[PDB]
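Working notes, structure below.
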Number of protein chains: 2
Amino acid sequence: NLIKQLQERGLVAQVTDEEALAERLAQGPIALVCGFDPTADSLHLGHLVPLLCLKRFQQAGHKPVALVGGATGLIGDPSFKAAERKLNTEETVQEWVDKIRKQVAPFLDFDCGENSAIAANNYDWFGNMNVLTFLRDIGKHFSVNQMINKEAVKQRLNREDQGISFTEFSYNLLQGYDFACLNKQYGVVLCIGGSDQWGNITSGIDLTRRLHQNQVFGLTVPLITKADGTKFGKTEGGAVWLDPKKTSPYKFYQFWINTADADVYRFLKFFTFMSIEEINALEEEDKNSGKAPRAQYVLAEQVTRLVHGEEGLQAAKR
Amino acid sequence: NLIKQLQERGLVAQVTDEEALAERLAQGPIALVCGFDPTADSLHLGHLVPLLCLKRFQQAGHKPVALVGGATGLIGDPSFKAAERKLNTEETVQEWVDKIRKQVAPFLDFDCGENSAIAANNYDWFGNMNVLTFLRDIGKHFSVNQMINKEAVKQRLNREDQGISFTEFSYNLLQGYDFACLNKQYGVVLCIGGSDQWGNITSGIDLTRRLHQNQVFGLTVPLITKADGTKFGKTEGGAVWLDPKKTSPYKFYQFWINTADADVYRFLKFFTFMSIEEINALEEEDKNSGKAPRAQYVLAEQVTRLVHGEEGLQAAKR
Ligand SMILES: Nc1ncnc2c1ncn2[C@@H]1O[C@H](COS(=O)(=O)NC(=O)[C@@H](N)Cc2ccc(O)cc2)[C@@H](O)[C@H]1O
Ligand SMILES: Nc1ncnc2c1ncn2[C@@H]1O[C@H](COS(=O)(=O)NC(=O)[C@@H](N)Cc2ccc(O)cc2)[C@@H](O)[C@H]1O
């Protein structure tokens, strides 16, 4: 049902147990979660993929849990990161943390009773957790041997040149715990994220099992890349922040207009709520049209509106 | 001077910088430490060797710091251990800790003046420490790459049959910090322990340099064993405790008088305070004297009074 729908949009990289998950979603609504760490004072175009995905689940009747890593942001996810990351002050992360919560809010119905959205922060629990407690209760459930051969950190370990701190090496446990913790108190049985996050989610489904014996689920969406395999979110001036202050609505819309013909269609699937059908209709319509492609105009309008409301769209054009 | 004196009786296995440590010990009295983890309600003969080196250094005028791992004993030191030590309740361990402390107190002088002994417990700084505080303020200084190859745990990894949890894999950072922490509040510049405790010491040396920029040293005593090969401190009823209740003064004295001829002399150098001279005369004497060796008798008289006092001795005689 739903999974298959997302597959049609090409928004599904890997699924831990497609069937069981598919069957579970069927039984009735569930609660899922997606996490975002405070690396900046705003999220960017990349983050909008998973985020928009929660909303997609919500509309299918599920309850989204949007979690900001108030704690993991003090450590740093080393997942597929080639080089160690630098630690940001406790005060700066806080500030950033707050800008994100608020920034994420507008993207989800936080009131419709049943499946109203939930904002969550792991600082809530890791923030005042004794180190010994953490090592004992969670640590005893992780094997360094296998922690070592996880794709998300494998390479940094095997390299007489590269390396990784004990700190970021532990990152895995905290996100892993977050799952079990969000499951214990909210019934969250699904965690979604971009491909890179897989390993982190994996550890999460495992801890949740050995701590509460609950079959939990994981589902990742591919990391969206420009067709010409360049970057994304990044341009000549930097990341396409969602924060109007960092990227004007006018500039934001101009961005989508400039999409390549080999992307615009996929991008309409990843960023808009257009019936996979009409998107194909639009493609076909554009192909046989001796006219210019209108897909970009669509894409630009839809996203600029999702991210900035009619106000921002009105601005985008003046 | 002192370093070489301890070598005379083979109580030194390694030293971080013999030359410099030698020069430093000469400059004047220093603060040194040795730690003992609560893994039972009592210590055994193996623990005595190191403990005795602390009293040695003290007689030489230095300040002994006797630490008890109220926190480490909750994590489990994996050093050269074959299988994962299991966790003990917080309840049990604190109970063992008191025991070990009080048991330890008699062996060191707690009021000779400037070099009076200090009782220490790392639960003091780990019991109330945030995990995020730990992982970043300390973790950030440990390379998983270098951690994986450290001898004390190269075993557990690089093996199919074995394994190590994230918990015990973290032990190194705790003892490493204990050194730094001790160096900052007592100016402790020396950490002595058994051969197996080396790597743990090293890591302390570095963190101390890395966190305070001070040259700190480490020296390990050889792991005393029976020349015949078999494990030390073991019997039919197992380990020989220092707790009269676990091992009566009588049984204790008997264990000593039963010492093998190839061990008895070394044992006099390790477990007693006889000068290397008289211990050598004794060996010589025993050599060409139609009588039975009296070193056994001596050794038992000494160690028995050391560990149980005049009462304990007179008791091993009835
Ligand atoms: N270009 C992109 N396309 C698709 N997805 C993308 C993307 N760029 C980022 N993302 C995804 O959207 C999120 C972006 O935030 S993130 O900083 O990368 N998140 C992280 O690093 C996670 N460790 C955060 C986290 C997740 C769960 C927790 O319980 C705690 C923390 C991630 O799930 C990432 O996989
Ligand atoms: N048979 C033996 N011969 C000589 N020395 C021996 C011995 N058996 C044990 N020892 C030494 O005497 C001590 C015995 O206690 S122990 O439980 O093994 N100690 C430990 O495991 C350390 N991790 C304790 C510790 C040390 C320093 C800290 O800052 C914190 C904790 C260690 O220094 C050990 O190396």
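All chain B residue numbers match Swiss-Prot; in order, they span 5-322.
We read in the header that X-ray crystallography, 2.7 Å was used to get this structure.
A Cβ is built for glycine as well, from the same backbone N, Cα and C atoms used for every other residue.
According to Swiss-Prot, the feature ATP binding site maps to B:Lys238, an assignment based on sequence analysis. What Swiss-Prot notes for the published mutagenesis of B:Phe130 to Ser is this: Utilizes the non-natural amino acid azatyrosine more efficiently than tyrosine. Strong decrease in affinity for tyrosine and small increase in affinity for azatyrosine. Temperature-sensitive.
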Counting across all protein chains present, how many other Cβ atoms fall within 10 Å of the Cβ of B:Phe130 (mutagenesis position)?
23
Just to be sure I understand the packing, how many Cβ atoms besides its own are within 10 Å of the Cβ of B:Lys238 (ATP binding site)?
14
Measuring Cα to Cα, tell me the gap between B:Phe130 (mutagenesis position) and B:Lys238 (ATP binding site) in whole angstrom.
33
